[PDB]
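Presented below is the structure to which this report refers.
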Amino acid sequence: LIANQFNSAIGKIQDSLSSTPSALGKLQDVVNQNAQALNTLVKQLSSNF
Amino acid sequence: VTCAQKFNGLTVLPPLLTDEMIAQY
Amino acid sequence: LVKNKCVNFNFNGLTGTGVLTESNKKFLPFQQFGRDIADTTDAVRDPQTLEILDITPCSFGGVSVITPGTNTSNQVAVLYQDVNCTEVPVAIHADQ
Ligand SMILES: *[C@@H]1O[C@H](CO)[C@@H](O)[C@H](O)[C@H]1NC(C)=O
Ligand SMILES: *[C@@H]1O[C@H](CO)[C@@H](O)[C@H](O)[C@H]1NC(C)=O
Ligand SMILES: *[C@@H]1O[C@H](CO)[C@@H](O)[C@H](O)[C@H]1NC(C)=O
């Protein structure tokens, strides 16, 4: 019973990760923050100052 | 989780541990 | 016109610097320049041949010197970051 429960839990993790797109929110947020900082740094060259 | 052609002095240094090595860990 | 070689191009007084390559971007008749996010010219239309050329800058990168201690040894190794090995500066070009 415990082995079956463990296997089913792993399968449910598989399914939830596959279906829900926002599961990996933290890593995607870090990547987006870094990319946005780089994009702002690039765009700052367009200003006259 | 989802090379940029930035030529204004910006570069991305590759990580020392490749994804294969992290997977091996 | 010189293509595929890093040149100090001067298109109608643009006085830029980079290597010129054939571009597939279709400029509208009323526009002669193409900028980017940093408001730097990316594509230009040749004032004579009326062709569109991409301005990408010359191959640039950092230089990292891999060395042991000077008290340990004297030989060093040079790393050219994000630069293909086929790039060969025969003449003096910035570092070393
Ligand atoms: C002379 O001017 C015409 C008109 O724009 C142009 O098409 C032609 O290419 C020019 N000559 C040369 C050698 O580029
Ligand atoms: C490092 O330098 C010091 C002083 O120059 C020297 O005494 C020492 O032996 C050196 N280290 C090695 C490993 O040679
Ligand atoms: C370097 O150039 C060669 C041939 O021009 C190519 O096969 C190789 O993938 C290139 N390497 C990089 C890192 O772009």
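We're sticking with Swiss-Prot numbering for chain A, so the shown stretch reads 922-970, in order.
Per deposition record, electron microscopy, 2.8 Å.
Every residue gets a Cβ built from N, Cα and C, even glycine.
Copied over from Swiss-Prot:
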- A:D950 to N: In strain: Delta/B.1.617.2, Mu/B.1.621 (VARIANT)
- A:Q954 to H: In strain: Omicron/BA.1, Omicron/BA.2, Omicron/BA.2.12.1, Omicron/BA.2.75, Omicron/BA.4, Omicron/BA.5, Omicron/BQ.1.1, Omicron/XBB.1.5, Omicron/EG.5.1 (VARIANT)
- A:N969 to K: In strain: Omicron/BA.1, Omicron/BA.2, Omicron/BA.2.12.1, Omicron/BA.2.75, Omicron/BA.4, Omicron/BA.5, Omicron/BQ.1.1, Omicron/XBB.1.5, Omicron/EG.5.1 (VARIANT)
A:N969 (variant position): secondary structure state under DSSP, collapsed to three categories: coil
Cβ atoms near A:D950 (variant position) (within 10 Å, other residues, all chains): 10
Fewest other C-beta atoms within 10 angstroms, as judged across A:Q954, A:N969, which are the variant positions: A:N969
Inter-residue C-alpha distance, A:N969 (variant position) and A:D950 (variant position) (nearest angstrom): 31
